[PDB]
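Just below is one structure, and these are the notes that go with it.
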Amino acid sequence: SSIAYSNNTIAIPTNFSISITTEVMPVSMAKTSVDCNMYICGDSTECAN
Amino acid sequence: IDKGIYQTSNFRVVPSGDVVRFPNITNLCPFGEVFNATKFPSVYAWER
Ligand SMILES: *[C@@H]1O[C@H](CO)[C@@H](O)[C@H](O)[C@H]1NC(C)=O
Ligand SMILES: *[C@@H]1O[C@H](CO)[C@@H](O)[C@H](O)[C@H]1NC(C)=O
Ligand SMILES: *[C@@H]1O[C@H](CO)[C@@H](O)[C@H](O)[C@H]1NC(C)=O
């Protein structure tokens, strides 16, 4: 593009347009918890020791 | 302790009983002839 720079000319709008623009944002994760003693040992009593 | 909700333990249900399953069993051994055939051999006729 080429803005025609002028020492004494100005461009002024004669008309306008309304617009609607979507903006999308994340706010939270899935709340999670882990029973580590079951995850590690699977109800092996000796692993639990 | 102050007002709130607190984590204290992981609970876990223990089993009430035990189950064993094996195949639909068949083919018994021919042992009954060795013990209770009708008149046993001599030490020379000796069934094995
Ligand atoms: C502005 O542009 C729209 C495009 O649909 C047109 O209908 C309208 O007449 C224009 N308005 C003016 C004031 O020039
Ligand atoms: C084998 O399965 C059949 C069908 O359920 C049943 O009638 C039979 O008693 C079973 N036998 C054994 C040895 O489990
Ligand atoms: C044969 O049958 C009799 C039934 O009383 C039993 O006592 C005996 O032990 C069986 N076997 C032999 C080796 O005789």
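Residues displayed in chain B correspond, in order, to Swiss-Prot positions 295-342.
According to its header, this structure was worked out by electron microscopy, 3.4 Å.
Positions of Cβ are set from backbone N, Cα and C atoms, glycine also.
Residues near B:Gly311 (variant position) in space but far in sequence (CB under 8 A, at least 6 apart, same chain): none are found. In the three-state DSSP scheme, B:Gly311 (variant position) falls into the coil class. Among the sequence features in Swiss-Prot, the natural variant B:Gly311 to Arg is noted as follows: In strain: Isolate GD01 and Isolate BJ02.
Record note (Swiss-Prot) on the mutagenesis of B:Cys323 to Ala: No effect on human ACE2 binding in vitro. Its Cβ placed at the centre, B:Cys323 (mutagenesis position) has 6 other Cβ atoms within 10 Å.
A coil conformation is recorded for B:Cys323 (mutagenesis position) in the three-state DSSP classification, outside any helix or strand.
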